[PDB]
Amino acid sequence: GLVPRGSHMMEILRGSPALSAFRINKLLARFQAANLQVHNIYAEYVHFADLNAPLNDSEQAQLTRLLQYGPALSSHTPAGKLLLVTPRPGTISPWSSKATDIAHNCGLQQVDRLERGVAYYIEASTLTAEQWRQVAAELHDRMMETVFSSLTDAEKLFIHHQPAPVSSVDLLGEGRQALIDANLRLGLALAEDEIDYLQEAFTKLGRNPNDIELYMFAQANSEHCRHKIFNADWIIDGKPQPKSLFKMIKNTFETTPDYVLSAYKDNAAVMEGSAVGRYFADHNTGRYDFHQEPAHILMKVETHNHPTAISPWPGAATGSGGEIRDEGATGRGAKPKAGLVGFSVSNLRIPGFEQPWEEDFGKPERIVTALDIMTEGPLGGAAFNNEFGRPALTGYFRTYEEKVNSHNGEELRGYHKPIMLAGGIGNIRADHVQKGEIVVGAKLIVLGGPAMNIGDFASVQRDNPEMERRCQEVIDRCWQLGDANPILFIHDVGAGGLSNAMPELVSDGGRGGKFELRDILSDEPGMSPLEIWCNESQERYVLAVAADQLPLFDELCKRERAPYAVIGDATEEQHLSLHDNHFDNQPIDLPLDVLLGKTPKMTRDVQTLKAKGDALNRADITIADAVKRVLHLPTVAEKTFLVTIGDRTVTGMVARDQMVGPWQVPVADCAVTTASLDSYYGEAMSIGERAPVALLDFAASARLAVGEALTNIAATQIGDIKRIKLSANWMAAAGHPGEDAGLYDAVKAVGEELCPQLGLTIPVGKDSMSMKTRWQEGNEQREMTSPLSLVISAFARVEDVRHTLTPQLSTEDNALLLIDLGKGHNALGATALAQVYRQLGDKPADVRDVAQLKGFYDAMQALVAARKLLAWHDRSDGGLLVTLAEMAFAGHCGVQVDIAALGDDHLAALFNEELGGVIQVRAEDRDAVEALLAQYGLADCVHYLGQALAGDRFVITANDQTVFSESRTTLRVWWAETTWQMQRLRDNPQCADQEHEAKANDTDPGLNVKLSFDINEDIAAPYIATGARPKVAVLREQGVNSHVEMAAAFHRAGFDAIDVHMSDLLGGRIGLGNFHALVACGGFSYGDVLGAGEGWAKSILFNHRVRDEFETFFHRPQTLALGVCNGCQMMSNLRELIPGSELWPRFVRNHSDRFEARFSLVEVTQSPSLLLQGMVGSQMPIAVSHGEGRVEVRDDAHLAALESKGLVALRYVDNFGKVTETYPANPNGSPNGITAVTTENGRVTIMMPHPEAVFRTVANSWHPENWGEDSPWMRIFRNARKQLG
Ligand SMILES: Nc1ncnc2c1ncn2[C@@H]1O[C@H](COP(=O)(O)OP(=O)(O)O)[C@@H](O)[C@H]1O
Ligand SMILES: [Cl-]
Ligand SMILES: [Cl-]
Ligand SMILES: [Cl-]
Ligand SMILES: [Mg+2]
Ligand SMILES: [Mg+2]
Ligand SMILES: [Mg+2]
Ligand SMILES: [Mg+2]
Ligand SMILES: [Mn+2]
Ligand SMILES: [Xe]
Ligand SMILES: [Xe]
Ligand SMILES: [Xe]
Ligand SMILES: [Xe]
Ligand SMILES: [Xe]
């Protein structure tokens, strides 16, 4: 396959079939649905290699072999009409960046670029050219892809354009008109006074502005970048106001500075953490060690609402990716640890599952549907978190779309433009919290990805998470140098690209800069200087480093394979210049104070609109019907489709994730991580939000968001409320009638009143101020406007991660007690209950009593510390009804509760969404607990409800009357139906159905353990005691992310864990000949492009020296190796080097066709595995996190031979203890539950689950109560140590 392509040659290589049978069946069913009459469809990947020089035979064999990957689906002879789908010309897929990288690291420098498309073969012998266009429309994404008729057309993707010159705007030759034309032509969106400012600036300089200078200015001065609304002066109902919104937020720091180390002067806030062992590999020795020191806590939350309305997968992916850059660029370098995720969208209207409150109102053609956002968006957000390697541990998901009588009268209110929210916490060293001095002469570097023309095609983002992982490793090497950290100053690259980030950086240091345009790394030679300087390409940071640290920085980057460029120098003069060596001229030449000068402050002069509620019309409402609808509201309903798609175990520090208890029910109210791998100190995150309340009462909605963040985090051991710090993220349709006054009133409500009075700081925050959508529907104008939507995220240092309560009810003798901080108001306005009957109602919840909310929190903290709680679940969407139901789902039990003391209105008592929740206590503690609550002023809020009982009965009485009684299993399965329907349409429907149907089986005993050995016996102790510590090579390739906890597991077992990067082996810095033990760690090397683990394995196989090195290590008589997850995939690709491995299977795309992050039950089976000695017959859960873990054999003969040889070491079992292939008990579809195999001599074991994630009991999502510090998985590492003797 090989043809001229300008001054290069393009080779075409056929790949493998691209779609599984159920995917083919969906295409055919959709074609029949549109009646396009299609007899058959078949699809095959095809690869395109643009070559700068020819391949000899052996290089050609290498290239072909690199492009063999993926499940072994049945080939077909091409037949019918070819439609080839590729990335749009002018764009380079992330697949292409990563695959070309593999090619280069396998020695194929002749490969200039690799790209991939899908060839579809459609047999539909009479369709009009018209119907052909609809077939083509159906097979590609119009925002990213194009459809071609010939394989040869792929040459269009590799055209090199000449560099486009700068363009000047003729102000001197045409006057102000030139600026007006450029404003419209370049879409600068400039205000009249901004046009005046530019006109005057350039008249003063006596020369025309260049397009690049105007664009840079336009970006810096957008609402998005300047925050004009948040800095504006206000007049409200005729009275000037004393403070901006930002100054009201700051008020919370003026009033509670406690524990804050950094607020409002960085792209994250920082608060005090805990002195613990920070674990990392020394720069000199490569050995991992604990460094006992403060691990302070940074936090940040951001949105990506507009781009997600256009292209939701990269919109959500880069929302997370951008936020992750903020966290690593805090101070002088910091480390992201865990993430959170939020979505608000309009009604799903799932086909065949439409709910009675949903009405189709239309939408703009150019945006995607709510369903499309909730399909592709969570996948994009998880793709980044999974491929970058941070666990995603808490989040919210709301649907809202209704015609409502609100502040501006009857209007459509919703989320056509969605909220896509991404946030997280990380750790930072004390001495790096402060940005450093920028020395005159400092080198100014771009760290990260080559620029492309990115940033409405302009709203289609692009993510490459692996590129960002490689940058994070360099930032980690830097801060891991302590006082020798060479980062003087670092900033993320986001809006405005370099044109914002570089000026901001020098400016923050009191300097200017001089830059060379042609030093910036670019994958698009056609780009204009404007495009190069201003594009929003992803995975970039800017930093300043002293000239003499450049050789160190260079070494650090090269070992990580993180690209970087020196692109300029910091100057004493406060000027900004950008030179271009190619055109020999100066695209930018400005004083900074001209560039960064501001037009006058905004004034908003506005008036209050307040909705008068309508009383809830109850004609159609019964309690039973209300329970059924409310559990079908996606806001309320089970969230599994948002949770198991995202890793929750990488770092080995996750103590509490969303899934709770033996039945792994996602109801955890907040996330908890341990502060290190050697401590019980930790960090917690929770979310509060209640946007629909803002349709009745702006300030109540903001108070409730703060209050729910607190009730969600309250059963975690924190102590002083001033330890809890908030992000406030404000989404509004600024300018829409009544929203501006409501915004000022809501910010005041929290910043000036509620938070100072509770002792809560808001040291970080952001705002997104055009939350609305307009389009033409008949030839009527239509508009969908969001409620004011405050999202509060709460972050806190944790005193003891072991003491966290979850909603999992005990059935030992117990009391359930409601804490009703609604004080009997029982408001029903703006509840899930109102919304599911198409109403807004009358009067919403609110914070009823500030002393009692603080009293609530302090009481909860006293009960958590004294271990007086069995369970906790707060009340929010769905009310007390949903809180009790979710506790019964998590406990897999019944409730017998009486509500007579809660008012005569049972509907109001069950469904109000007032603050509070239900604690469960031992029956014998009930009196002391009620006395404790009374001491905090709560007696009149506290109500004994009844008890949790074994069994399936969910019973609510009022005196002698049954208010509501149903099977708990029935409610649990209704509550599951949304995630079932989402999984069924997104993933393999067979796996969605199995998962859902297992829920209806009440006899399910949940995760449960059988141990064949003593989990507390440290069999490595006599070896550790001698002080003899053998090395283990902790092997990582670029994109590996689980190596730190892997090293820590081996360390606890007595090893000296050495960081061995593949670059170390390629560069000769490490030899395997010096090791007896090797482990290949997990993650996403090369983003799994070319098959998970393949580029890592082939880069070994195709370098003869490193390959000989691996083969020698494996052939030694006493070496031990382990491969986990990515390392298990890598090693299965290395069988030719491993003796005794001939029967090993391949590991390919899970049968569900979805990444699976699960806490799965396995049994240890009889094999030669030396790492599993003493464990055979044990059954216990383990962390699973993979999308390519399905064992695939050549045929049954290979499966039988593998089995009969006795080499299977681990199998998935269902909770009844049987070997299974039913999902998700077996999360990936592996035959015979196979998930680990060993070699004939037992010296090498590979497995897909992560024992290193869960070797600490505290890091097991569920575990038996009596376990000590060590989980059963700790024994694998101790077995390695004892085996080496
Ligand atoms: N978008 C999301 N991504 C990840 N996890 C989520 C998301 N939405 C909700 N969750 C998790 O699902 C569980 C139930 O969520 P939800 O009912 O919104 O919480 P609550 O009602 O306690 O505020 C929680 O553990 C939450 O963290
Ligand atoms: Cl169709
Ligand atoms: Cl702009
Ligand atoms: Cl939009
Ligand atoms: Mg103090
Ligand atoms: Mg909920
Ligand atoms: Mg909650
Ligand atoms: Mg919530
Ligand atoms: Mn009151
Ligand atoms: Xe190719
Ligand atoms: Xe400017
Ligand atoms: Xe956390
Ligand atoms: Xe108590
Ligand atoms: Xe090992």
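Residue 1 is the first one shown; counting continues down the chain.
Heads up, header says this was done by X-ray crystallography, 2.2 Å.
The backbone N, Cα and C atoms fix where each Cβ goes, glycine too.
As annotated by Swiss-Prot, active site applies to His1250 (among others), with the evidence given as sequence analysis. Sequence-distant contacts of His1250 (active site), defined as residues of its own chain at least six apart whose C-beta falls under 8 angstroms from its C-beta, comprise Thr649, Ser1042, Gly1082, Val1124, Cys1125, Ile1182, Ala1183, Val1184, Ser1185.
Around the Cβ of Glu1252 (active site), a 10 Å sphere holds 33 further Cβ atoms from the protein chains shown. Under the heading active site, Swiss-Prot lists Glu1252 (among others), citing sequence analysis as support.
Listed in sequence order, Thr394, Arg656, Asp657, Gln658, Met659, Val660, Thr806, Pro807 are the same-chain residues at least 6 apart in sequence whose CB falls under 8 Å from the CB of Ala668 (ATP binding site). Here Swiss-Prot flags 315-326, 394-396, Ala668, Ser876 as ATP binding site.
Shown in sequence order, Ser686, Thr711, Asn712, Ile713, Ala715, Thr806, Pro807, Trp872, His873, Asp874 are the residues of the chain, 6+ apart in sequence, with a C-beta less than 8 angstroms from the C-beta of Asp669 (Mg(2+) binding site). Under the heading Mg(2+) binding site, Swiss-Prot lists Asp669, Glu708, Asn712, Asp874, citing experimental evidence as support.
For the published mutagenesis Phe217 to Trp (Swiss-Prot position 209), Swiss-Prot gives the following note: This mutant shows a perturbation of the local environment, however has a secondary structure content and a FGAM synthase activity very similar to the wild-type protein. Around the Cβ of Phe217 (mutagenesis position), the same chain contributes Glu194, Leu198, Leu595, each under 8 angstroms and 6 or more positions distant in sequence. Under DSSP, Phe217 (mutagenesis position) is assigned to a helix (H, G or I) in the three-state scheme.
DSSP assigns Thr673 (mutagenesis position) to a strand segment in the three-state reduction. Applying an 8 A CB threshold to same-chain residues 6+ apart, the list for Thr673 (mutagenesis position) reads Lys337, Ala338, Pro391, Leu393, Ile425, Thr651, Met653, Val654, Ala655, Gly682, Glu683, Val801. Looking at Swiss-Prot, the entry for mutagenesis of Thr673 to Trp (Swiss-Prot position 683) says: This mutant shows a disturbance in the secondary structure of the protein and causes a 30% loss in FGAM synthase activity.
For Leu1171 (mutagenesis position), the count of additional Cβ atoms within 10 Å of its Cβ stands at 25 [all protein chains shown]. Under mutagenesis, Swiss-Prot gives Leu1171 to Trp (Swiss-Prot position 1181) with this note: This mutant has the same secondary structure content and FGAM synthetase activity as the wild-type protein and exhibits almost no destabilization.
What Swiss-Prot notes for the published mutagenesis of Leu1171 to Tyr (Swiss-Prot position 1181) is this: This mutant is extremely deleterious to the structural integrity of the protein.
Under its mutagenesis annotations, Swiss-Prot gives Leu1171 to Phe (Swiss-Prot position 1181) the following note: This mutant has a lower overall folding of the secondary structure and shows a 60% loss in FGAM synthase activity. In this structure, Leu1171 (mutagenesis position) is part of a helix by DSSP.
Listed binding-site residues: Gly315, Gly321. The one with the lowest count of other Cβ atoms within 10 Å of its Cβ is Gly315. The DSSP secondary structure for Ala668 (ATP binding site) is coil.
Cα of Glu708 (Mg(2+) binding site) to Cα of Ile324 (ATP binding site): a distance of 25 Å.
Here the Cα atom of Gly321 (ATP binding site) is found 37 Å from that of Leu1171 (mutagenesis position).
Flanking an unmodelled run of 18 residues, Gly455 and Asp456 have Cα atoms spaced 9 Å apart. For the binding-site residues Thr318, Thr394, counting C-beta atoms within 10 A of each C-beta gives the highest total at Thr318. A separation of roughly 40 Å, to the nearest angstrom, links the Cα atoms of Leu1171 (mutagenesis position) and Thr318 (ATP binding site). Around the Cβ of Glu708 (Mg(2+) binding site), a 10 Å sphere holds 27 further Cβ atoms from the protein chains shown. Mapped onto three states, the DSSP output places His1250 (active site) in strand. Neighbour count (other Cβ atoms within 10 Å of the Cβ, all protein chains): 27 for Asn712 (Mg(2+) binding site). If you measure from the Cα atom of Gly315 (ATP binding site) to that of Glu1252 (active site), you get 32 Å.
Checking the recorded positions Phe217, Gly315, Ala668, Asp669, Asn712, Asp874 against ligand 12, not one has its Cβ under 6 Å from it. Here the Cα atom of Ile324 (ATP binding site) is found 24 Å from that of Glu1252 (active site).
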